[PDB]
Amino acid sequence: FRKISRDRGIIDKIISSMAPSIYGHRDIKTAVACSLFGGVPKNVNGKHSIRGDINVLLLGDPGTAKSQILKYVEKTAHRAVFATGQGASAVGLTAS
Amino acid sequence: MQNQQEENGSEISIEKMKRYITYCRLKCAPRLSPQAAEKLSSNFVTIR
Ligand SMILES: Nc1ncnc2c1ncn2[C@@H]1O[C@H](COP(=O)(O)OP(=O)(O)OP(O)(O)=S)[C@@H](O)[C@H]1O
Ligand SMILES: [Mg+2]
């Protein structure tokens, strides 16, 4: 990890490593990498709390391979939970 | 800087505020002085 991190163009490689089955959506891959890696979430003096993880919205026309990117993030992430709004055979978003 | 202000006394901690709020709500309930009602009346009627 340390030997591969000290390369200057490591970040680009990570952007090249996101979703090899998806072609040409470089900004979406950059956003996916930022969401997977994430920032630090902080709580200054206890009183104020700043969120530290990136939320990404992939808005797109049909046939733009957003779902395949979501499955790639499911395969890649340590704890990835998939949910859907219209579908039924999935874990819900509502606590019960 | 917030820790410095808390040590100096210009700010208090959140738990100290919580216990102080509980103490003040439990102990104190003021009344308007008779001299303080006339100005309240005058200001309330000038606006209307
Ligand atoms: N840039 C791309 N690279 C590779 N495959 C792509 C690309 N764009 C579309 N596809 C393919 O086109 C199909 C679209 O599938 P989906 O990911 O389900 O589409 P979608 O983005 O979810 O849009 P919906 O489902 O109509 S809302 C898949 O077979 C993808 O592999
Ligand atoms: Mg889809």
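Sequence positions for chain A are given in Swiss-Prot numbering; the residues included correspond to 484-579, in order.
Each Cβ is built from the backbone N, Cα and C atoms, and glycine gets one as well.
Copied over from Swiss-Prot, here are the features:
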type: BINDING; residues: A:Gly543, A:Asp544, A:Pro545, A:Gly546, A:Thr547, A:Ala548, A:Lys549, A:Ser550; note: ATP binding site
type: MUTAGEN; residues: A:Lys549 to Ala; note: Reduces MCM2-7 complex helicase activity. Abolishes MCM2-7 complex helicase activity; when associated with MCM5 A-422. Reduces MCM2-7 complex helicase activity; when associated with MCM3 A-415
Checklist outcome for this item: A correct count of other C-beta atoms within 10 Å of the C-beta of A:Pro545 (ATP binding site) gives 5
Checklist outcome for this item: Distance filter, Cβ under 6 Å of ligand 1; input recorded positions A:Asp544, A:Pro545, A:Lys549, A:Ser550; output A:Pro545, A:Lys549, A:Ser550
Checklist entry - Of A:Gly543, A:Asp544, A:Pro545, which binding-site residues come close to ligand 2, meaning Cβ under 6 Å from one of its atoms? => result none
Checklist entry - Where among the recorded positions A:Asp544, A:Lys549, A:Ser550 do you find the Cβ with the fewest other Cβ atoms within 10 Å? => result A:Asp544
Checklist outcome for this item: Here the 10 Å Cβ neighbour count for A:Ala548 (ATP binding site) comes out at 18
